[PDB]
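J.: Have a look at the structure that comes next, please.
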Amino acid sequence: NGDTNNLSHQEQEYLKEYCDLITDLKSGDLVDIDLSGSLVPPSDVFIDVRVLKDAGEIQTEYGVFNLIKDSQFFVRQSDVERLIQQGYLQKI
Amino acid sequence: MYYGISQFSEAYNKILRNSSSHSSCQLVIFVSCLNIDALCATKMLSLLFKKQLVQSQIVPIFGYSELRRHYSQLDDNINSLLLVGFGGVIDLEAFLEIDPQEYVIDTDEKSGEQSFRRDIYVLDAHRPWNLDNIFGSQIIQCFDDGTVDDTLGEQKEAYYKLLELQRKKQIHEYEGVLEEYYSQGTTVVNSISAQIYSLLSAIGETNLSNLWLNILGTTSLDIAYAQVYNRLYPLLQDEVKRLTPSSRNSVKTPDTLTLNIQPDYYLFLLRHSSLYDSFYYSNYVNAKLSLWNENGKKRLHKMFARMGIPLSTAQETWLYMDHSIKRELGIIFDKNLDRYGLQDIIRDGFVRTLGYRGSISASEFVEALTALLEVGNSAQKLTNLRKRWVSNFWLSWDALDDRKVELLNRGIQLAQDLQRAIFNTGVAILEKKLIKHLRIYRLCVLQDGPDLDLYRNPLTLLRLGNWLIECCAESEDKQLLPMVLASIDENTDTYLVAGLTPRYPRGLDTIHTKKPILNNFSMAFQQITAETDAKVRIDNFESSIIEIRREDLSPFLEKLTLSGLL
Amino acid sequence: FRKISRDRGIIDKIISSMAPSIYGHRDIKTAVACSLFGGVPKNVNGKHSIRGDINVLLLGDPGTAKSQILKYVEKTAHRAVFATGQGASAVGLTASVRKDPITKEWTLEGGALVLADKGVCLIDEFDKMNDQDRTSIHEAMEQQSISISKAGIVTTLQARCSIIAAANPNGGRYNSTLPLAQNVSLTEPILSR
Amino acid sequence: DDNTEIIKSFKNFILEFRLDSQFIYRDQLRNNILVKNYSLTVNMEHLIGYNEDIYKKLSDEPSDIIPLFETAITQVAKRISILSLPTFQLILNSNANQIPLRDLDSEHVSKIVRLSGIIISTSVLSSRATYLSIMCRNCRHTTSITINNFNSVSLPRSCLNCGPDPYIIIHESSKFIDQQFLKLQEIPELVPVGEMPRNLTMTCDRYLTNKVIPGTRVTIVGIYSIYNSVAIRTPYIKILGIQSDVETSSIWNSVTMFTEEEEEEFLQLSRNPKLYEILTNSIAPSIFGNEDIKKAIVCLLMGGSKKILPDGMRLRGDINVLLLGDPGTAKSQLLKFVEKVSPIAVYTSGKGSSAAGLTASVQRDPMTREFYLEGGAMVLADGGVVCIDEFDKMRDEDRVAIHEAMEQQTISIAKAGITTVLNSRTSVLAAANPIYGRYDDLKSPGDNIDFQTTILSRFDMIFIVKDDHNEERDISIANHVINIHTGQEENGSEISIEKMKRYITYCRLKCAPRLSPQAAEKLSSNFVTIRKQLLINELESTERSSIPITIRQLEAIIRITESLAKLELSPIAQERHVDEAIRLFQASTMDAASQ
Amino acid sequence: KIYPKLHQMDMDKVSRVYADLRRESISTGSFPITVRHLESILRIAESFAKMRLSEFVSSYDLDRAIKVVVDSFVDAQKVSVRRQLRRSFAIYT
Amino acid sequence: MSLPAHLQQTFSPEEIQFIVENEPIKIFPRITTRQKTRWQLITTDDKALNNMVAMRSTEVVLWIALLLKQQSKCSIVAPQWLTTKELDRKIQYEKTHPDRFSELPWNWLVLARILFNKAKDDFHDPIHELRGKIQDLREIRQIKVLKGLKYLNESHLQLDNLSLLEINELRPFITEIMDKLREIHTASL
Ligand SMILES: Nc1ncnc2c1ncn2[C@@H]1O[C@H](COP(=O)(O)OP(=O)(O)OP(=O)(O)O)[C@@H](O)[C@H]1O
Ligand SMILES: Nc1ncnc2c1ncn2[C@@H]1O[C@H](COP(=O)(O)OP(=O)(O)O)[C@@H](O)[C@H]1O
Ligand SMILES: [Mg+2]
Ligand SMILES: [Mg+2]
Ligand SMILES: [Zn+2]
């Protein structure tokens, strides 16, 4: 959204300020769009998802999700797209 | 409160009315981790809610401790909670520390009723109902199958009068009748999947997949509570006849789906193994022939020789077996089986075929699902084991989808492996004469078996228990005596005791066989645990299964024998 | 055979019934009975092979009823072959390679140990054998197999046979004042088998 | 009449069979015709599912219906690839129970059978006729014949006056196919009591040729039939399918038989930080201790890398290991495991072997009276490992017959006119006992070893295993062995034999690391120190060292370094591998020499 | 028809007798002792179990096998140390 | 960078499905939205949805139609080109004209896959027959494409009536090979 020992210090600085640039771009007039969003077209409105790794009751923008390991949700893809991206959820 | 057979539509409409808003999820379902009937019922409910676009969450749950933890961890935005496969016997309001005042939203003096933020629905087939949930509470709503109205009038009267209250005599007699009601043992009287299918028929959403799931749920009770399956069979037959297209002259197509009522058999995975292995690894056949010793193998070989099936042909797999014998099997079996006492193998079951694929029966499907549940794959280790079983729940749930057939095949393979292991362990138990025949019950404790890691799962332990119950216990013309089976695990130095109800000779209709036999081990186990400093864990949903420490089993069993309430 | 065997002292009425025409030698009879009944072979996970047969060596004085015991074991065993010290060869035991008179092509013949598969090979005058012939049975006595690489044939056989051998100590009479190693000419690898 | 209906039925199976939304056989056919593989592999479980009647015919009379299913395939292929092509081969897969090789008898004649065995010989390809053009001697009348290779055919006896047999074949207008002969021996364990293993002759056609090599276990689906060569017939099996656990095609040519999905697994496994530990633990899980020998066996299985210099000199890339020690050490069990894990291996006993048994032997064909060459253990094990057990019982001449094949990796023959230099690139893993059976410390090392310095210098690593009676170790071994006797990790600490064998093949055909300069400087300094150490030891004792340290040991250290690098698919060998190689060399060969 | 299997056995007893045998066999010229004999004990126990047509090896069978092996080991010793060896090993015989 | 390497210069199959799902389709409403809330869209027209009457043919966007069908509130009317007879005619036309492609719609494969997956009970012919016909048509067109690939050159090329999914399949090979040919030719001068 926006190991490191491999990179040289110049590359580390480059990556840091490039992430800063990406966030600055995301903050502009394209705010309504999630520029660092998903590039696969939206197909289904509701999907079954499974919790892949246990975590607390994460409070996302769209709502509160009680991420119990080995529990399924029937939710809208748009809401849980970030959690799938990070790896807390799986589509199945 | 309790919802009659006709009130299922009202309950469903309430759930839709309250917990249905595309903004957020407001429904949660708790399921018994190790109950196939609950698995199928929850699959049916999940499909039904998916059709109407109701956001939900499904949480597998092993034991009451996990139930309490998860309920405490529930958010306050959940309007409806669904419990499938448990909760009826315990006092949910007391157990979950539910204070009706805290959960109240609005109270109307004119109406005389109060509105509550949360609602809890109980889908349980166990008995007896806890009279507090049925009659006292309001947040708890119990899905009844007619028992409360058929045979609970006197108990209702007594409980209502007791709440309403020379008077000492009436009070005493009322608590006496209540205690008499609470004294009886626990049994299963119906199938949850049948209840959900009745709801679906009430709202008109029955199709072939729902009927398949209902059949799986109902047939999962055949092994233990045969008397429930025999009662529910006619309805399933009528439903299959009603749903099936009248004309079958059309040829098979890659999409045709068939659901027939063909002659099934009490054989282990007939269509996915050899005809020999189906007889060898069958509970009934081993019970009626004693295959665990050499004379049994000789008798089975004699039977096959008499039937006219070469040994090489019998050991061939089902698909490639000689087709003349496969076609004649019904004729060959019917004359030959009566002589060996294996006549009751003949039966009628449900077989489902998907175009151009192998046909599989309901019993084998249930066996595959159970095998996936069992072996699919200090307090820290216990929690890890329970987490692994919760994980296996989802493998078994996936195996229910026609797009996942590799999982079903994997389940059949695992089921064959597990039955082989159970056969070997039972052979070791019977050869050594490890079964002690006391006057109150039978006992069998495993201490040094070769495959003792398998029996940490209650399901595998119950599989072995059923195997033992059928062989040399159902037969031999011995008196019906309940059995206790225990197993050890060095990694945690504790026992997993499991009382088992006796079973009448299979397929022997009689007035005494008509009467059901209850399981009293829950009451005795709880009494002994309370009286002694047992350290027993009674958190499992099946109250007959507990955990004991290595050094407490001897005192526990001594007190069990001296109790006399078994 | 299943009533005789529930009785309580079968394990010792069986030892008594071993060569009853020999007066004493209870240890020899016990060893012979153990070898006759033999252990259980086991393949752990399909990767580890463990022998399941018992080998016995009788190292005694001249007139002490050794050859008679060997003859009795030959009589009683299901499949037995009797060989004497210098009457046996390295390929006479195990297997040999010949050129078939008909097809004029190399072929493989089974020796004593092959004839004694699932049986007993009784070697008398064990200490007088040739060293070359004696070293031949090393692989068969532990691995239960014979490996031949000769004349274009590369094959491994099965020799699941137990060996009961009779030997005579150095000098013709056991010297109880010296250790066992000094009283026999055999070496550690053969003795350990 | 009925033939057309049968052909129509098998054509509808190839055009109507869908298990979900993909036509499996229609798409398999198109994809095969695009790469010029004119065949279709059909699974018999799918045919039993479409129409059981079609399976009943194919199983009741196999040599009559199989020829009619080939023509159906050809017709469908023409319809699918040509917009208005030889007869297509049909390869069968089945899961029916395997009949033991020796249980095949008169009850199975002209039936489809499945069986397993070991391939002991393969023939030079022959040419069978599939479309003859013929002419008449007298009237010169032209005709043609069409032949299917399924026997229950000859030129017409009477012309179409012309005497008997008037037709002569016109070869420049005929078409032929490929035919091969195979000998199948039954598995050693299946053999009954006191019986020699039995052979069986097999023949394959077209795309089933050049699929196996001698010494590889295979599974065969075919037809048990008979051919007349009095009232007896010699049986044989007409192959309809071959399945093997060895990717012989990858081993002979390039890298093949690895799917991208399979290849991805191997890269993932190589990325494991501690693959060395997993591989070391995976060898002989049932043998306690002996970690150094297991690491040496890992290095031997991995192998080094071979170089061909511009001037033509070749540098050996294989590692040879000797195990000298006392009885009961589990050397034979290690050899029997290595024979079972390696993709190609032969287990031989030094006593039951010969100079011609190893290497190659000259044999005379009884018919042609012509001498030819047959490969022995070292040829049959080419590209793999030879496990020579009882290395001390081998005769002096039979042992001397191994020097060139161990070092130069070639078998020079000059016998009966035949003059050649075969190729034998094998790794030798030998087990032996000292002179007195036990390594006696009282006597000098030159008294416990009868091997000459020439043969010993050819071994990269020499292990002198001594059995010391230590109570703690003895108790540990007793507990381990009892657990084995009375009694599956597969959790990242051990991999099954199949996966390990496939990984060995992948690494061998995919990597060949090279030394970096730092490693070269390190190994060069170590060699100078070791040679000085042998000289100080020699000056002290009048006796000349029995364990030598020549340039071959430097090359052995280089090979060990390269094998350790190759184990992890690292194109370059760094000092982190040189240190391990030096440690292993010190643990085995300098340890043996020091005593 | 009979293949006895080791299920319930005193591991410590067998381990302790094996260690004792090894330590006492360290002496020069004594009968060799290796893991082969540890396995021979179990083989003899299985044979004794087979003699009774029993499907499981009992404790008595293992005790008898241990006695057989220990005696056979002791008898082979020299006269000078035979008495000491017999006294030391009397626990298992 | 910002765009993955597999989405550069070409579209993914999901992108093609996204494009296809904006074309209009005919539906039979199972509800009567017409009045005798209200849809408010910005990417398509909303008058049709606001005016629905039970069992009355109307046209809406394909994705809205699929969403409605998921609720059992509309029955998609399959296109006229997706009947058995029309597919037989197209197969015959392909067979008789080896040098040209038939006049199937530019979205026949994608729409066929979508409708078979989603609306299985809205066809008037057996589904297996339609699947077989579409498979046959695909094979014939594949033969024609293979034959036509032998005329790549440094100049233009024409592939008339080739559908969107086939063009997406072939875009990399065709474009890169023709680019290399052009590069060689231009280097020549
Ligand atoms: N960890 C172990 N160490 C040693 N022997 C073992 C071990 N595990 C099992 N064995 C036993 O080793 C025996 C095999 O003999 P082994 O391979 O040790 O002999 P060797 O020393 O190579 O040969 P030889 O005695 O002829 O010199 C088998 O009986 C097997 O049961
Ligand atoms: N303990 C004994 N009981 C009975 N007979 C014996 C005994 N010891 C020796 N003999 C006699 O000795 C003879 C056999 O001697 P034998 O065993 O062949 O000598 P060797 O031991 O050199 O082979 C037989 O006739 C037998 O009767
Ligand atoms: Mg004699
Ligand atoms: Mg050895
Ligand atoms: Zn003529």
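Since chain D takes its numbers from Swiss-Prot, the residues it shows come out as 22-105, 132-199, 205-212, 235-303, 321-578, 587-694.
Each Cβ is built from the backbone N, Cα and C atoms, and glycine gets one as well.
According to Swiss-Prot, the record shows the following:
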- D:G416, D:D417, D:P418, D:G419, D:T420, D:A421, D:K422, D:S423: ATP binding site (BINDING)
- D:366-573: domain 'MCM' (DOMAIN)
- D:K422 to A: Loss of MCM2-7 complex helicase activity (MUTAGEN)
J.: Need the DSSP three-state call for D:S423 (ATP binding site) to compare against my parser.
T.: helix
J.: For a quick check of packing: other C-beta atoms within 10 Å of the C-beta of D:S423 (ATP binding site), how many?
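T.: The Cβ of D:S423 (ATP binding site) has 22 Cβ neighbours within 10 Å.
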J.: Hey, which of our recorded positions D:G416, D:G419, D:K422, D:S423 end up with a Cβ under 8 Å from chain E?
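T.: The recorded positions close to chain E are D:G419.
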J.: Taking ligand 4 as the reference and 6 angstroms as the Cβ limit (strictly under), which binding-site residues among D:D417, D:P418, D:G419, D:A421, D:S423 are close?
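T.: Near the molecule: D:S423.
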J.: What subset of the recorded positions D:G416, D:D417, D:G419, D:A421, D:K422, D:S423 has a Cβ sitting under 8 Å from a Cβ of chain C?
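T.: In terms of proximity to chain C, the recorded positions that count are D:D417, D:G419, D:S423, given in sequence order.
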J.: Once near-sequence residues are set aside, which residues in the chain of D:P418 (ATP binding site), 6 or more away, have Cβ atoms under 8 Å from its Cβ?
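T.: Long-range Cβ contacts: D:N524, D:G528, D:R529, D:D558.
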J.: Would you pick out, from the binding-site residues D:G416, D:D417, D:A421, the residue whose Cβ has the largest number of other Cβ atoms within 10 Å?
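T.: Of the binding-site residues D:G416, D:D417, D:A421, the most buried by Cβ count within 10 Å is D:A421.
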J.: Can you name the binding-site residues among D:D417, D:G419, D:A421, D:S423 whose Cβ is less than 8 Å from some Cβ in chain B?
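T.: Listed binding-site residues meeting the cut-off: none at all.
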J.: Applying a 10 Å Cβ distance cut-off over all chains shown, what neighbour count does D:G419 (ATP binding site) have?
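T.: Total other Cβ atoms inside 10 Å, all chains included: 21.
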J.: Do me a favour and check the Cα-Cα span between D:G416 (ATP binding site) and D:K422 (mutagenesis position); whole Å is fine.
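T.: That comes out at 8 Å between the alpha carbons.
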J.: With every protein chain in view, what's the tally of Cβ atoms within 10 Å of the Cβ of D:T420 (ATP binding site), excluding that atom itself?
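T.: If we count other Cβ atoms within 10 Å of D:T420 (ATP binding site), we arrive at 23.
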J.: Tell me, by DSSP, whether D:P418 (ATP binding site) is helix, strand or coil?
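T.: Its secondary structure by DSSP: coil.
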J.: Ten-angstrom check, please: count other Cβ atoms within 10 Å of the Cβ of D:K422 (mutagenesis position), all chains counted.
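T.: Excluding its own Cβ, the number within 10 Å is 25.
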